[PDB]
Amino acid sequence: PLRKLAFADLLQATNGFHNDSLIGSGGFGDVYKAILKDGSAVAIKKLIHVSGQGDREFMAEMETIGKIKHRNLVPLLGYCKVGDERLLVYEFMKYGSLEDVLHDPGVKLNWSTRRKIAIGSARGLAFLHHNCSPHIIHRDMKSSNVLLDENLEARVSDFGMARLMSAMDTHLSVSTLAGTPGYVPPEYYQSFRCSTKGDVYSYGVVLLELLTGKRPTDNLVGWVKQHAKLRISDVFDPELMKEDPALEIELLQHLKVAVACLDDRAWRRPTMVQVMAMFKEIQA
């Protein structure tokens, strides 16, 4: 069940929102690591800009991730909405974000693990797009929003910009442009519309990060697309090919999936269900 947590609890569990428990801040607000009075290990997000972006993002998460549970989505355990304070409480994910692991410090992700992360994150997204009615459009898929639990299982997070779309529709007309530089679907720049195929594109970028080990802003999408006609054995993460040269065939197949996801035309991109089926076909 989703719990309504007393504000005093979150206050003392973070030692009065002390800098020492701060594990991230910016844009949306802060994220704190804590142990609740019952021993639960949690991440506590403190949203800022409550008079505007703050409340909207709070409501977006409550209306989406707050209403569903799935093995590849971060669990929202609780919330606190007192006065103009907006806090969201999640199960703590041991190894933080995929971006932290890939672009900082740390912990090594071999190809086997990265493949599981790719599959897991794809499954979470597929659940949003196909199993949920109304469908959920995440709108901010990226490596910092793929969390890794104690088993290095991928769990999709940050539904602050997520929206509900009727299953009878192919797109949703919105008020603003949502997303992150390096991940925005090209058609999002041209129209105030979002779609599940938009999430597919952004997922494609993440899959590229797993294959290359590079940041999207290095864009990466364009850099990989041009080398796809040059030398393919140049874009892959060196630490992946050093493991086993035999993995090259499997890497290129996953690369094909990423390229398909990253098509400029939304209508040509696969659904996340097609992506899963493709992953399954590669393993077999």
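Since chain A takes its numbers from Swiss-Prot, the residues it shows come out as 867-971, 975-1087, 1095-1160.
Using N, Cα and C of the backbone, Cβ positions are placed for all residues, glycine too.
Listed in Swiss-Prot for this protein:
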BINDING   889-897, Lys911, 957-959, 963-966, 1009-1014, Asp1027  ATP binding site
MUTAGEN   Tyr898 to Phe  No effect on kinase activity
MUTAGEN   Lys911 to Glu  Loss of kinase activity; dwarf mutant
MUTAGEN   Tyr956 to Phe  Loss of kinase activity
MUTAGEN   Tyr961 to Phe  No effect on kinase activity
MUTAGEN   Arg983 to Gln  In bri1-108; brassinosteroid-insensitive dwarf mutant
ACT_SITE  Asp1009  active site, proton acceptor
MUTAGEN   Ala1031 to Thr  In bri1-104; brassinosteroid-insensitive dwarf mutant and slightly reduced activity, but no effect on interaction with TTL
MUTAGEN   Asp1139 to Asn  In bri1-117; brassinosteroid-insensitive dwarf mutant
For the mutagenesis positions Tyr898, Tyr956, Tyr961, the one whose C-beta sees the most other C-beta atoms within 10 angstroms: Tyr898
Most crowded position, judged by CB atoms within 10 A, among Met1010, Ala1031 as recorded positions: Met1010
Euclidean Cα distance (Å) for gap endpoints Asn1095 and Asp1087, 7 residues missing: 6
Binding-site residues listed as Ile889, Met959, least Cβ neighbours within 10 Å: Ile889
Top Cα neighbour of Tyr961 (mutagenesis position) in the set of recorded positions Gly895, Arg983, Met1010: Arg983
Euclidean distance between Cα atoms of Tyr898 (mutagenesis position) and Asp1139 (mutagenesis position), Å: 37
Same chain, 6+ residues apart, C-beta under 8 Å of the C-beta of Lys911 (mutagenesis position), given in sequence order: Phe894, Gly895, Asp896, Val897, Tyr898, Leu953, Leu954, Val955, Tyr956
Residue pair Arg983 (mutagenesis position), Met959 (ATP binding site) - Cα distance, angstrom, rounded: 17
For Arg983 (mutagenesis position), the number of other Cβ atoms found within 10 Å of its own Cβ: 24
Cβ neighbour count (within 10 Å, all chains shown) around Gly892 (ATP binding site): 8
Candidate with the highest Cβ count within 10 Å, taken from the recorded positions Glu965, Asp1009, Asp1139: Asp1009
